[PDB]
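Peer 1: So that we are looking at the same thing, I have put the structure below in structure tokens.
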2 protein chains.
Amino acid sequence: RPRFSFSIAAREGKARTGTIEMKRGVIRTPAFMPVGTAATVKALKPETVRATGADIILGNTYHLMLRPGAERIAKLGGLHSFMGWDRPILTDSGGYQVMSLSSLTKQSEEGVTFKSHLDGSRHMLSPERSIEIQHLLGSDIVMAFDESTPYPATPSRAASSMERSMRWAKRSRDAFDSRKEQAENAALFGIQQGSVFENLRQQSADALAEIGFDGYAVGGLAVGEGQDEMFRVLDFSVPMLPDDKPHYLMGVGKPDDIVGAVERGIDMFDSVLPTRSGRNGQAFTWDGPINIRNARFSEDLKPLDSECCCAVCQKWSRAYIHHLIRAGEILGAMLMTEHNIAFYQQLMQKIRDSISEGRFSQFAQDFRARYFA
Amino acid sequence: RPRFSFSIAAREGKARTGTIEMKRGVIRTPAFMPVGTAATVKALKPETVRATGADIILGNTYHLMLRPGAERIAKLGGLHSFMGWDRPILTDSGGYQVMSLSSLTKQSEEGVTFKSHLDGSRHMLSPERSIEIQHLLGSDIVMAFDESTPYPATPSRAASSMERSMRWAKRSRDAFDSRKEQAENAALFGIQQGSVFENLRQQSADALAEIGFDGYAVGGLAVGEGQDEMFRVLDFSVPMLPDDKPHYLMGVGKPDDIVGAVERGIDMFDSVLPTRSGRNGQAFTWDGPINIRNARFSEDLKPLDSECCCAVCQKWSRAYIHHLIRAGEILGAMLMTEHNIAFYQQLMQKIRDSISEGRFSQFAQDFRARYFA
Ligand SMILES: [Cl-]
Ligand SMILES: [Cl-]
Ligand SMILES: [Zn+2]
Ligand SMILES: [Zn+2]
């Protein structure tokens, strides 16, 4: 297999379906990536993640650098060996979680220093150090290090952070390219910034394409703006990116967000919703989400979802899972999470098949009618 | 298969190895039963419990009657269907946990009333009601309802509780026999009482054998007395029980307790140690227990145990499991528990094979030399 090859097999409107070939495996697109926080997709063995249909998972650099540590993971053979997942892994840059989770942060044109939220130890991230940590982990897809822009942002602040992000994108590119083993075996994605402002999004797209990346994320969304605004920004933002590379919407999201984002040209997604919502008692079904803690499920012998092909829905009832979650049982988290990840993978499969068959627009309409009935 | 058939295939001293045939499966003895508290062996799917080698699991009647409720489980098809374990299940009577976990208890010759530790709701147990709840759950091996005797107990109190327990054993026998479906498809075990007093243990054994049961537990041990005293009581207590029926030591225990109890004629065991200790970070190995949280394992690439055949030791390192447990990750509880239950099943298999080959005494000596080195 090549280091990186993205091939589009079929299109319908702005939607695409195809494959990314990498050394550790093939990724079918549109793709959903389960989130593997600190070297575990919570409550699942990696074989179970694979069994649900996932081709690639995400790792959180911020969490991994704090515990167990990036150099330690490298000493132990890399993230794949450590956690037992041998297929591709995408790592974020760590910068977003520094902003949202750490303390005592000091930002500058060079990078950021911050205090761990676990024990107050001091740490640093920069374009160079982020790329280096992602190398130490052995990541297959490396995200450039950028500067997040809060929602809402003024035009001036959005421009300043977008401009810095583009300078940091060049530094990330150069750091990645200077490390032979990383440049030859991994891929590097850049992140478009610019908030809700069309002209900034265009400048950002132009700058990233001039540098050149293996894929392009739409950054700065899913941070408080609401679905209407997110879709409006995607409407004009995704067409600015190179058509022949993957388009990644970071941190999205709900099933209906994913469908609408594919309709607007997105190829890749990640979200903690199926895992985190699952542990809290929310199960996704084709008839919308349900809260399994609700007393109406206490004697319900049906599976979580009537059509789902996952092993949980083959074997256990709503009534049983209701009991487990109410009781705080680990198996409740395990079963809810496996079903939710499998549901998300079945959604991506139906999206891929409907695009290949030229009936995705109808699928999206039917999906929404039933999901929101 | 018959309702119940115990066959001894080989003997060495007081130790025996053989099989219990029941309608839902064969149990190899000496047997270890993982504990399935409130309809889950914590952090394991039932298929994983089976994969480690378990032939039978235990259910806690006290917990099940509080949550999700005995009548509810019956409405839903019984415990086996509810939790997805189709092999034999042994249920305790609930009486011990009333004593140790509930509040506001009022005891009498008829039974006990008590307040739930979860929500203060009032409940009742008696010989008749305990047998009935165990029927509602669909238990394959039913424990008679007895009265626990704290350690230490005076001769007078030990005698009074043993005498009541024997009256309650007759009431349990009669309740079980009056329910056609239960009498024809399940088995009933009686519990010897009498504390550390040889004459009381003899009176208890004689009374239970006159009533007649499918198996006999040695009750009142593993409650604070220490291994020397426990072994001393087993020395004279087990020979008093009918030789041709299974001998069950409830709530035991550590690997070395199990080996010594088999040397004294015990055929069946249950304990929360492998599951509960596992979640807390203790792993059992042939070289003794280890605390995986200890900093010395942070970069240890070896498996938990160098010989263990379990899937955890095939696939993940001490270093990884150390990280998971330190981080509070659900997968840490999952992997530690699977290894510990598998270790216990491998111990029982080595015990069974060595008895069949007439070399159990040597195995016990070798086991202890290495386990305590
Ligand atoms: Cl999560
Ligand atoms: Cl437990
Ligand atoms: Zn399912
Ligand atoms: Zn093992």
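Chain A is numbered as in Swiss-Prot, which gives 11-383 for the residues shown.
So this one's X-ray crystallography, 1.7 Å, going by the header.
Including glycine, each Cβ sits where the backbone N, Cα and C put it.
For reference, Swiss-Prot lists these features for the protein:
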type: ACT_SITE; residues: A:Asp102; note: active site, proton acceptor
type: ACT_SITE; residues: A:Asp280; note: active site, nucleophile
type: BINDING; residues: A:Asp102, A:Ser103, A:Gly104, A:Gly105, A:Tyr106, A:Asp156, A:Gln203, A:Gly230; note: substrate binding site
type: BINDING; residues: A:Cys318, A:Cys320, A:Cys323, A:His349; note: Zn(2+) binding site
type: MUTAGEN; residues: A:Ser103 to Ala; note: Strongly reduces activity
type: MUTAGEN; residues: A:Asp156 to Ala; note: Abolishes catalytic activity
type: MUTAGEN; residues: A:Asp280 to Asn; note: Abolishes catalytic activity
Peer 1: Want to know which recorded positions, from A:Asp156, A:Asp280, A:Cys318, A:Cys320, A:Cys323, A:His349, are within 10 Å of A:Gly105 (substrate binding site) at Cα; which are they?
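Peer 2: Final answer, ordered: A:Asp156.
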Peer 1: Provide the number of Cβ atoms within 10 Å of the Cβ of A:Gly230 (substrate binding site), excluding the reference atom itself.
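Peer 2: A count of 29.
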Peer 1: Using a 6 Å cut-off on Cβ distance, which of the recorded positions A:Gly230, A:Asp280, A:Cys318 come close to any atom of ligand 3?
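Peer 2: Near the molecule: A:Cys318.
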Peer 1: Taking only the Cα atoms, work out how far A:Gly104 (substrate binding site) lies from A:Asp156 (mutagenesis position), in Å, as a whole number.
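Peer 2: Distance between the two Cα atoms comes out at 9 Å.
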Peer 1: Given A:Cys320 (Zn(2+) binding site) and A:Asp280 (mutagenesis position), what distance in Å do their CA atoms have, once rounded to a whole number?
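Peer 2: Given the Cα positions, A:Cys320 (Zn(2+) binding site) is 20 Å from A:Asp280 (mutagenesis position).
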Peer 1: Give the distance between the Cα atoms of A:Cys323 (Zn(2+) binding site) and A:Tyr106 (substrate binding site), rounded to the nearest whole Å.
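Peer 2: So the Cα of A:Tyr106 (substrate binding site) lies 36 Å away from that of A:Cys323 (Zn(2+) binding site).
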Peer 1: According to DSSP, collapsed to three classes, what secondary structure does A:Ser103 (mutagenesis position) have?
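Peer 2: For A:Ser103 (mutagenesis position) - judged by DSSP and reduced to three states - the answer is coil.
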Peer 1: Compare all C-alpha positions of A:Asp102, A:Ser103, A:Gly104, A:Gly105, A:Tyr106, A:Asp156, A:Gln203, A:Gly230, the record's substrate binders, and send over the largest distance in angstrom.
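Peer 2: Overall maximum Cα spacing for these binding residues reaches 16 Å.
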Peer 1: Between the binding-site residues A:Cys318, A:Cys320, whose Cβ has more other Cβ atoms within 10 Å than any of the rest?
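Peer 2: Per the Cβ count within 10 Å, the most buried is A:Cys320.
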Peer 1: Could you tell me which three-state DSSP class A:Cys323 (Zn(2+) binding site) falls into?
Peer 2: helix
Peer 1: Pick from A:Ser103, A:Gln203: which of these recorded positions has the biggest number of other Cβ atoms within 10 Å of its Cβ?
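Peer 2: Sorting the candidates by Cβ neighbours within 10 Å, the top entry is A:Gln203.
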Peer 1: If I take the alpha carbons of A:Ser103 (mutagenesis position) and A:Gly230 (substrate binding site), what is the distance between them in whole Å?
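Peer 2: Distance between the two Cα atoms comes out at 14 Å.
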Peer 1: Compared by Cα position, which of the recorded positions A:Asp156, A:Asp280, A:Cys318, A:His349 is the closest one to A:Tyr106 (substrate binding site)?
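Peer 2: Smallest Cα separation from A:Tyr106 (substrate binding site) among A:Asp156, A:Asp280, A:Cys318, A:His349: A:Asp156.
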Peer 1: If you draw a 10 Å sphere around the Cβ of A:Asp280 (mutagenesis position), how many other Cβ atoms fall inside it, taking every protein chain shown into account?
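Peer 2: The answer is 22.
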Peer 1: What is the nearest of the recorded positions A:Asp102, A:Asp156, A:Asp280, A:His349 to A:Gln203 (substrate binding site), using the Cα of each?
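Peer 2: Comparing Cα positions, the closest of these recorded positions turns out to be A:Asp156.
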